[PDB]
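Undergrad: Provided herewith is a single structure, encoded as structure tokens, for subsequent inquiry.
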Amino acid sequence: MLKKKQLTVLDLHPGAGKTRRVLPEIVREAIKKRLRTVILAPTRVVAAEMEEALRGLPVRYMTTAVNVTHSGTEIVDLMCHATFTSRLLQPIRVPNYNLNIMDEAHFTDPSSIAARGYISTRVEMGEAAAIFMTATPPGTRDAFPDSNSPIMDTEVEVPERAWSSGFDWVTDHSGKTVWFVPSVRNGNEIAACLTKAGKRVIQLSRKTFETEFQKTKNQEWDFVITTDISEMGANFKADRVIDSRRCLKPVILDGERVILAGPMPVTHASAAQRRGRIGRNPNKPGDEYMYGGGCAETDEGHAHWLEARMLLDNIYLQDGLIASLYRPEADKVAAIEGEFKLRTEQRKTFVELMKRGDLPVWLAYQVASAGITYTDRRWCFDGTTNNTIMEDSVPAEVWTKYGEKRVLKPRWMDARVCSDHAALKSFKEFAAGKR
Ligand SMILES: CC(=O)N1CCOc2ccccc2C1
């Protein structure tokens, strides 16, 4: 696989040893061959698992998830997908890696899609080799792949709200269950129901992932309520997966606003990854997978592919050239390569709005392309009446940096900035000039 001008897809089934067995072998071969190598992890939890599998090998950990300082003699670097993309966007110089390994190469976050596009274009150019590791490569129509031990697959009605009766099978279970809900707000309702009935529940989401995941190993639990984030290498020692088979989809309407559409069906890749959390121990056959809906290719028209084009258009590759998306996912968006390329100053504002402001890609592009500077927050208050953000059925209020109380009413509306309490609280601080 390590020969230049080649992109290999390591599509071994979930639990086949891609990270703990195959990855150190590739690293050993790249070090032997003097290949400047990058290892891309989806999340910080996977980076810490990779450190345990690669312990002893000379790897540079460019992540705060691993307590090891580099000696300066390493030729292999390990970082998250978002860190790779962020450094490509920032004026910091990134070496030209001869070998590019991306683990969980099915991750659909905008920075993951852009990293795949950038890496695959360098391979198409003949400048590098690449390995994409995933049980479900882009384009998979198999939600029921192979496992380490047999799994009982059961199509059933899965509750998406609190219940008084009709789901005896959910609570009448002595083992541990990992339940995939379509949203944080939906998971909070089911968790409160399970808690009320005497269960121990840990809730996992994108913003709380690192801190809460530790609790699954730290203490006994009955249920884990999680969003689609646990599809990226997160491992549990459970005997059942309850899968609603639903997810939220960010959609850009008329190129003017972003809504969270759905809950709607997950893709076959997500369904296989969610099912893949169980059936991992050959000594424990009979793990259960309860699914409550079918699959659909709901990645078509998803804002993440447009946001990935926004990122790729602003990453330098060679003179005027611009990286294309990885071919099996280049049709998920109707975008012209280069149409989001910003001028030097607006591009710097675009990067600061994402890195420091923590705004979604789409919202960061609207602000930067309008010629607004990072610290100018007037746009958070001068949108139309129907762009008013609501908190507890009443318009949200913030004190501006000028000491004046104003209704939060952005010029551009992105549902992601107020999808939950933590998101809205972070957007209030942004609109107040606090970061
Ligand atoms: C934008 C705005 O001021 N409003 C929109 C309508 O919703 C409400 C709800 C509660 C208090 C006040 C309002 C009025």
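Residue numbering for chain A follows Swiss-Prot; the residues present correspond to positions 1681-2115, in that order.
If you check the header, you will see the structure was determined by X-ray crystallography, 2.1 Å.
For all residues, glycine too, the Cβ spot is worked out from N, Cα and C.
What Swiss-Prot records for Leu1692, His1693, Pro1694, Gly1695, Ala1696, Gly1697, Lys1698, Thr1699 is ATP binding site. If you look up Swiss-Prot, you'll see 1830-2009 marked as domain 'Helicase C-terminal', on the strength of sequence analysis. Here the residue is the original one, but Swiss-Prot notes a mutagenesis experiment at this spot, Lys1887 to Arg: Diminished RNA-unwinding capabilities.
Can you tell me where each of these features sits in this structure?
TA: Other C-beta atoms found within 10 angstroms of the C-beta of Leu1692 (ATP binding site) number 15, with every protein chain shown included.
Sequence-distant contacts of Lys1887 (mutagenesis position), defined as residues of its own chain at least six apart whose C-beta falls under 8 angstroms from its C-beta, comprise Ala2102, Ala2103.
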Undergrad: Would you mind checking how many other C-beta atoms are within 10 angstroms of the C-beta on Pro1694 (ATP binding site)?
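TA: Taking all protein chains shown, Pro1694 (ATP binding site) has 22 Cβ neighbours within 10 Å.
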Undergrad: Which residues of the same chain, at least 6 positions away in sequence, have a Cβ lying under 8 Å from the Cβ of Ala1696 (ATP binding site)?
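TA: For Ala1696 (ATP binding site), the qualifying residues are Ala1815, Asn1828.
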Undergrad: Around the ATP site formed by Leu1692, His1693, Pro1694, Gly1695, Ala1696, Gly1697, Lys1698, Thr1699, which additional residues qualify by having Cβ within 8 Å of the site's Cβ center?
TA: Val1702, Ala1815
Undergrad: If you skip the near sequence neighbours and keep only those at least six away, which residues in the chain come within under 8 angstroms of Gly1695 (ATP binding site), Cβ to Cβ?
TA: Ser1827, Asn1828, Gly1956, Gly1959, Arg1960
Undergrad: Between the binding-site residues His1693, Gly1697, whose Cβ has more other Cβ atoms within 10 Å than any of the rest?
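TA: Of the binding-site residues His1693, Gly1697, the most buried by Cβ count within 10 Å is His1693.
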Undergrad: Which residues does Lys1698 (ATP binding site) neighbour through Cβ under 8 Å, counting only same-chain ones at least six apart?
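TA: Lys1698 (ATP binding site) has long-range Cβ partners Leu1690, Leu1692, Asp1783, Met1813, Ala1815.
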